[PDB]
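See below for the structure under consideration.
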Amino acid sequence: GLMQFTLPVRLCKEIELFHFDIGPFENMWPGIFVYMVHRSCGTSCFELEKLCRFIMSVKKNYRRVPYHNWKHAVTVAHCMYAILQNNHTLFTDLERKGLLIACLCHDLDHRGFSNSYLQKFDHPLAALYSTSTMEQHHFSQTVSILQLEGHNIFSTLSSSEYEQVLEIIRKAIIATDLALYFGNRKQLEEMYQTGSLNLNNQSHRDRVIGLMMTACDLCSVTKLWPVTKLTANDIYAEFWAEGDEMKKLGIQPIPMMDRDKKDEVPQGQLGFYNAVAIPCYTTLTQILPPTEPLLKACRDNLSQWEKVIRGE
Ligand SMILES: Cc1ncc(C)n2nc(CCc3nc(-c4ccccc4)cn3C)nc12
Ligand SMILES: [Mg+2]
Ligand SMILES: [Zn+2]
């Protein structure tokens, strides 16, 4: 079915847009990713059946949580596609392969719990992964699927390029740890404001990719207001489910994960846009000017959250 899939011509036009919402096309998501892969990395990069067998196993290894699910994975892949498409030249063929795959796998087997939870309540995953707990497990899950029968989409690569792509994927997936973003953005802004940013520099390159992975991970805030508001509901549903477990252990969770504090969501978003989102897309537009619509869309939703606080 997925091998014999064809995208409607109307989707082909609108998929290129940054603000495009995949929500309405649930059954077309696997085939949408294939489409984006072929448009970005050509039709020959992966063996069709290997890619399709890989994709459907990635889907199966996302749980049915409120936010960090198959929908989110594909939404994050699309935003990268849009970034890559508008900045195709800056990145290598192998970087475009890995980054799209990485976005699709970046929350693989996500349990609906934060890194703080797993570490604080000694979960097995926190035992073998100290910092960036779930993120390291996501890459570990990505490699596991790659090592299943007929799933190794990179099998035809040279051992050198195989090791290169995995390290781009690894770095990309670890970068989606929002704890590491704040440091990453600070340096990248520093490298821009001084004029010392250079894409020939590998470490600078990895930092730019890291920011792109954050921009993509957060992109629900760059959609049209109704889609942004709806996804926000899915986010807090996951946080509140985690806070309930902390409450069940007597421990009061942080306001963000406390459903009893749902009143302070608009204020909480207002802070998230100011502290995280706006600075994220601001620095990204300065490095990659064609990504500007992401900042515009984020700004619009910022004023919407301001509009919600004022009672309008
Ligand atoms: C849109 C979005 N995309 C991605 C991510 C990771 N997130 N995370 C948030 C939570 C923001 C947030 N809500 C609160 C809060 C809410 C109610 C009561 C008290 C505090 C605080 N903060 C920071 N939203 C997003
Ligand atoms: Mg994640
Ligand atoms: Zn994510």
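Following Swiss-Prot, chain A residues are numbered 724-1035, in order.
Header entry for method reads X-ray crystallography, 2.5 Å.
Cβ coordinates come from backbone N, Cα and C, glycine included.
According to Swiss-Prot, the feature 3',5'-cyclic GMP binding site maps to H791, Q992. Non-local contacts of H791 (3',5'-cyclic GMP binding site) by the CB criterion (under 8 A, 6+ apart in sequence, same chain) comprise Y785, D830, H833, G835, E961.
Residues annotated as active site, proton donor in Swiss-Prot: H791.
Annotated divalent metal cation 1 binding site per Swiss-Prot: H795, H829, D830, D940, in sequence order, evidence recorded as experimental evidence. Its Cβ placed at the centre, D830 (mutagenesis position) has 26 other Cβ atoms within 10 Å. Under the DSSP three-state reduction, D830 (mutagenesis position) is assigned to coil, being neither helix nor strand.
In Swiss-Prot, a published mutagenesis experiment is listed as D830 to N, annotated Reduces activity 1000-fold.
Looking at Swiss-Prot, you'll find the mutagenesis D830 to A noted as follows: Loss of activity and of zinc binding.
The divalent metal cation 2 binding site annotation in Swiss-Prot covers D830.
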Excluding its own, the Cβ atoms lying within 10 Å of the Cβ of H829 (divalent metal cation 1 binding site) add up to 29
With a radius of 8 angstroms around the mean position of the C-beta atoms of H795, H829, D830, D940, what other residues of the same chain does the divalent metal cation 1 site pick up?
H791, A796, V799, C826, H833, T899
Recorded positions near ligand 2 among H795, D830, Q992 (Cβ under 6 Å)
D830
